[PDB]
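Peer 1: Please find one structure pasted underneath; my questions will follow.
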Amino acid sequence: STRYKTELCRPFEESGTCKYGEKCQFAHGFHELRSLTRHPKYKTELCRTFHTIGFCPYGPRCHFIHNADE
RNA sequence: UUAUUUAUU
Ligand SMILES: [Zn+2]
Ligand SMILES: [Zn+2]
């Protein structure tokens, strides 16, 4: 998968252990975080779901603008 | 509208 180790392994960051071990598809260290190939218009238009429901099921992985302030 | 994204041995 192109998403391999593109996101932190949350169970490893929370408890320091992971049942997937060296085969875990998520990052156990920031040294393993790779670069995501994203659409050239990534976050250039307002996310309809976040600007309508106040939330978005894609979370920080959404390809559209949620809040313009960090 | 670019209308999208892996919780996985
Ligand atoms: Zn893990
Ligand atoms: Zn969104």
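Residue numbering for chain A follows Swiss-Prot; the residues present correspond to positions 151-220, in that order.
Heads up, header says this was done by solution NMR.
Using N, Cα and C of the backbone, Cβ positions are placed for all residues, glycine too.
Pasting the feature list from Swiss-Prot:
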type: MUTAGEN; residues: A:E157 to R; note: Impaired mRNA-binding; when associated with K-195
type: MUTAGEN; residues: A:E195 to K; note: Impaired mRNA-binding; when associated with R-157
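Relative to the rest of the structure, where do these features sit?
Peer 2: Around A:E157 (mutagenesis position), taking its Cβ as the centre, 14 other Cβ atoms fall within 10 Å, counting all chains. Following the DSSP three-state reduction, the secondary structure of A:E157 (mutagenesis position) is coil.
Every protein chain considered, the tally of other Cβ atoms within 10 Å of the Cβ of A:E195 (mutagenesis position) stands at 9.
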Peer 1: Whole-number Å distance between the CA of A:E195 (mutagenesis position) and the CA of A:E157 (mutagenesis position)?
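Peer 2: The Cα atom of A:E195 (mutagenesis position) is 23 Å away from the Cα atom of A:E157 (mutagenesis position).
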